[PDB]
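**Q** Input: one structure, supplied below.
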Amino acid sequence: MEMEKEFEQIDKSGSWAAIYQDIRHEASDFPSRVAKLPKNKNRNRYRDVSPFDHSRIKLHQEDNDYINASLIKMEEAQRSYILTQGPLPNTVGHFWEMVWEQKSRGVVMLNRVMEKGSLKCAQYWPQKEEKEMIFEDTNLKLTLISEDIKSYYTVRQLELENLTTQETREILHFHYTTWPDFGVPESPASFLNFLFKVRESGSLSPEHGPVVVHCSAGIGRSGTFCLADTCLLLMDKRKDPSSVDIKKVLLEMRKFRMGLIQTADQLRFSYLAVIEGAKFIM
Ligand SMILES: O=C(c1ccc2c(c1)OCO2)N1CCCCCC1
């Protein structure tokens with residue numbers, strides 16, 4: 001079926017939970033043996049969210065190459081994304097090592113450091129120009145260059161220096177600050193405006209490594225971001241945009257990382273974002 005009318009048909013019939021459970025039943029199951037090794041327990045935020053072995057990002061390190069991060073490679077859309085968890089106190093150095101080694105231009109953050117009164121990720125970037133951060137375990141230095149605070153999101157320019165070689169790079173930090181503590185946003189308008197800002201920066205483009213995107217677990221909000229981007233791109237590329245099937249795209253992405261889209265409300269919100277976004281493109 002088309003998307004917008006499949007949408008109204010699920011709303012009128014109140015069957016979002018049944019649609020979402022079908023997706024969960026059909027999703028791929030692949031091994032995640034490296035994630036579950038005992039030496040990696042303090043590298044995982046949640047015991048039930050793990051990268052698959054076949055698509056995990058490897059750190060260029062001979063001691064321990066593990067990070068909770070996955071490469072989502074979308075062949076028809078010609079986009080790639082790295083989806084990862086919010087860094088932990090003992091993985092902030094690994095996170096920036098991955099950014100460096102994969103040649104990413106942008107980092108997309110979809111959570112606040114504290115939500116619901118608890119810490120959802122480490123404070124992994126500097127908050128003041130004159131107070132830079134040094135990660136001694138991976139030999140990197142990170143400096144805040146500038147910061148632009150808007151009503152729904154903040155963009156920061158950061159300098160990352162590899163202290164071994166003295167090479168430096170400019171990394172853009174796109175921080176969506178207004179996703180609610182419970183549920184999903186009422187309108188997709190600000191989320192779409194945020195997506196378009198990330199796109200306009202060059203951070204999603206083939207001349208760079210894959211964008212790094214995260215929330216707390218790296219599957220819910222993060223899944224919504226890459227699912228919406230990929231579906232809108234396919235609607236531009238194809239002769240028949242109504243052929244884009246959002247459930248099929250989601251199942252394809254779930255071949256690369258488990259659990260993408262965590263609730264039936266997130267699934268509905270993803271539909272809403274693609275539907276509204278397709279009207280603005282034209
Ligand atoms: O700092 C970088 C840069 C960033 C990330 C990279 C990279 C280069 O190579 C590998 O990953 N640029 C490149 C162009 C955009 C702005 C100017 C400077």
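This deposition comes from X-ray crystallography, 2.1 Å.
Just so you know, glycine gets a Cβ as well, placed from its N, Cα and C.
According to Swiss-Prot, the protein carries these features:
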ACT_SITE  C215  active site, phosphocysteine intermediate
BINDING   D181, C215, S216, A217, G218, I219, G220, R221, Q262  substrate binding site
MUTAGEN   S50 to A or D  No phosphorylation
MUTAGEN   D181 to A  Substrate-trapping mutant
MUTAGEN   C215 to S  Catalytically inactive mutant; abolishes sulfhydration
**Q** Take the Cβ of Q262 (substrate binding site) and count every other Cβ within 10 Å, whichever protein chain it belongs to.
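**A** Taking every protein chain into account, the count is 18.
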**Q** Taking the Cβ of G220 (substrate binding site) as reference, which residues of that chain separated by at least 6 in sequence fall under 8 Å from it?
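**A** The answer is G259, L260, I261, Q262, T263, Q266.
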**Q** Taking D181, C215, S216, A217, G218, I219, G220, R221, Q262 as the record's substrate-binding set, what's the max Cα pairwise distance in Å, rounded to a whole number?
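**A** Spelled out: the longest distance between any two Cα atoms in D181, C215, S216, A217, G218, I219, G220, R221, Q262 is 16 Å.
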**Q** Looking at the recorded positions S50, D181, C215, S216, which one has the fewest other Cβ atoms within 10 Å of its own Cβ?
**A** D181
**Q** Roughly how many Å lie between the Cα atoms of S216 (substrate binding site) and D181 (mutagenesis position), rounded to a whole value?
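**A** So the Cα of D181 (mutagenesis position) lies 12 Å away from that of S216 (substrate binding site).
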**Q** Going along the chain, which residues six or more apart from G218 (substrate binding site) have their CB under 8 A from its CB?
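**A** In sequence order, the residues whose Cβ lies under 8 Å from that of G218 (substrate binding site) (at least 6 apart) are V49, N68, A69, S70, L83, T84, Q85, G86, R257.
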**Q** What does the structure give for the C-alpha distance between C215 (mutagenesis position) and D181 (mutagenesis position)? Integer Å is fine.
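**A** For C215 (mutagenesis position) versus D181 (mutagenesis position), the Cα atoms are 12 Å apart.
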**Q** With DSSP assignments reduced to helix, strand and coil, which class does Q262 (substrate binding site) get?
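**A** DSSP call for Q262 (substrate binding site): coil, neither helix nor strand.
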**Q** About how far apart, in whole Å, are the alpha carbons (Cα) of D181 (mutagenesis position) and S50 (mutagenesis position)?
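**A** Computed Cα spacing between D181 (mutagenesis position) and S50 (mutagenesis position) is 23 Å.
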